[PDB]
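Peer 1: Got a structure for you, written out below as structure tokens; questions coming shortly.
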Amino acid sequence: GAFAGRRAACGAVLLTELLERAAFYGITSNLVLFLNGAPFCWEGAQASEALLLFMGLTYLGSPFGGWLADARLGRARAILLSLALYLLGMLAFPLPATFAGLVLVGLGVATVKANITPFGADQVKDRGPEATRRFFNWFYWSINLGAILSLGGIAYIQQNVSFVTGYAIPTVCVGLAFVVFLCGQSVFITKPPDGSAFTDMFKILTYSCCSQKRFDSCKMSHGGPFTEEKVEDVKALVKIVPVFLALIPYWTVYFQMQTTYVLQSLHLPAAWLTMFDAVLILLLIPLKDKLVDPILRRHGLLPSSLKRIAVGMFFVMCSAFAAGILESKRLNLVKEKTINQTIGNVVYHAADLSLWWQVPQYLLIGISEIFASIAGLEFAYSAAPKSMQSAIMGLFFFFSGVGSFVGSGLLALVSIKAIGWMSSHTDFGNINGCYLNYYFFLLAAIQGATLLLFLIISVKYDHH
């Protein structure tokens, strides 16, 4: 009965999210390749910088998207405006203009990502937190399904017809999402926030900050016009911030592992490797949702989101250790024979080893994801105040982007001449004379330290 009733609205929201994710992954799958192979052939550095700027704008727009959704507008209306801007920007690709289109697409996706999760989360808030947890599980499953569908269909229909349609496919998807969402609204009534006074909440926050400049906060605000709700929201946000601060290195390690696993698998369509992870997720989310959760319900072992994030961090560390061991074995084997292969239009030298040895580590990462990210989202919805859930989601996405940037900086920094772990990394391939195993071991050590710090912070937070 918990999932009955608004099932149609939940399915519509999941379909819209799937279409949005498919369009985004279609955009990001071969943007650099399309720009390089286009008649306006730029340099590799120029395309890389454009992609990095696009990703940074998408990461940065999420807090402002949540701010715009929370203030002077609703949630569904802000989603509609964001996806309209997304469609308008995406229409430019099949046709300075490129910069404007990238800006529009980035703003649209940043607002959509920041606003879709809180809306669907509050849509099922009628029942207990278990309904929200199941909704988040199916939300992540739909995201992965959309990723797989895009990364397959792009190549599936790219060969049949002209390549322009390859970029026209996401746009149509966006349009479809638009229509679906519109229809959903006609029967949504998913407890619309109707946020009008929430704008004042923002200025109240500033007033509280002024009260800081002019448990000190509680006693100071008791005398003034600072009714307990806003003070408790400020306290909750203050408690939340260190969690994200500790989670930033986790996102750094996550993105670095995502890049390095593909880079290593290249030496055993290039996007299919990434699909592997998603495929594993598509296999793991349902089974767990039907088996892992009930058993705890039988034993009363239901942990907090922080404990599940810690378990995910432990699985990440185990996967990093396994990847390091596999890289060491591959380096030991490769010092005797090499095999020349071609992927796309690039020649790579790979060791005489099967590709299935990547199955264990990937599997571990999958478990970590199904134990961590979703749980974090639940926390991102649970501890956040009811007034500014979208702002909290936007800040979380911004912190994830900052972690990704820190990971890229660390990857650049572990390539200095004094380090000596890699010298052919500047070249496209020939990672045979490199030391990626040491990089994996360093990532595992950093993950362990971050896990310990997060455990301490989680214990301190749960004590209060």
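Shown for chain A, in order and in Swiss-Prot numbering: 28-122, 155-273, 296-349, 365-560.
The backbone N, Cα and C atoms fix where each Cβ goes, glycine too.
In case it helps, Swiss-Prot gives these features for our protein:
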type: MUTAGEN; residues: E44 to A; note: Does not affect interaction with TASL
type: MUTAGEN; residues: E47 to A; note: Does not affect interaction with TASL
type: MUTAGEN; residues: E465 to K; note: Abolished transmembrane transporter activity. Abolished interaction with TASL
Peer 1: Cα-Cα distance in Å from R273 to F296, with 22 residues unmodelled between them?
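Peer 2: Cα to Cα across the gap: 15 Å.
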Peer 1: Check the deposited model and tell me the whole-number distance in Å separating the CA atoms of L349 and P365, where 15 residues are unmodelled.
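Peer 2: Taking the Cα of each end residue, the distance is 15 Å.
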Peer 1: For the mutagenesis positions listed here (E44, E47), tell me which residue's CB has the most neighbouring CB atoms inside 10 Å.
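Peer 2: When each Cβ's neighbours within 10 Å are tallied, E47 tops the list.
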Peer 1: Over the unmodelled segment of 32 residues, figure out how far apart in angstrom the Cα atoms of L122 and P155 are, rounded to whole.
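Peer 2: With 32 residues missing, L122 and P155 have Cα atoms 14 Å apart.
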Peer 1: Tell me, how many other CB atoms lie within 10 A of the CB of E465 (mutagenesis position), whichever protein chain they belong to?
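Peer 2: 23, counting other Cβ atoms within 10 Å of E465 (mutagenesis position).
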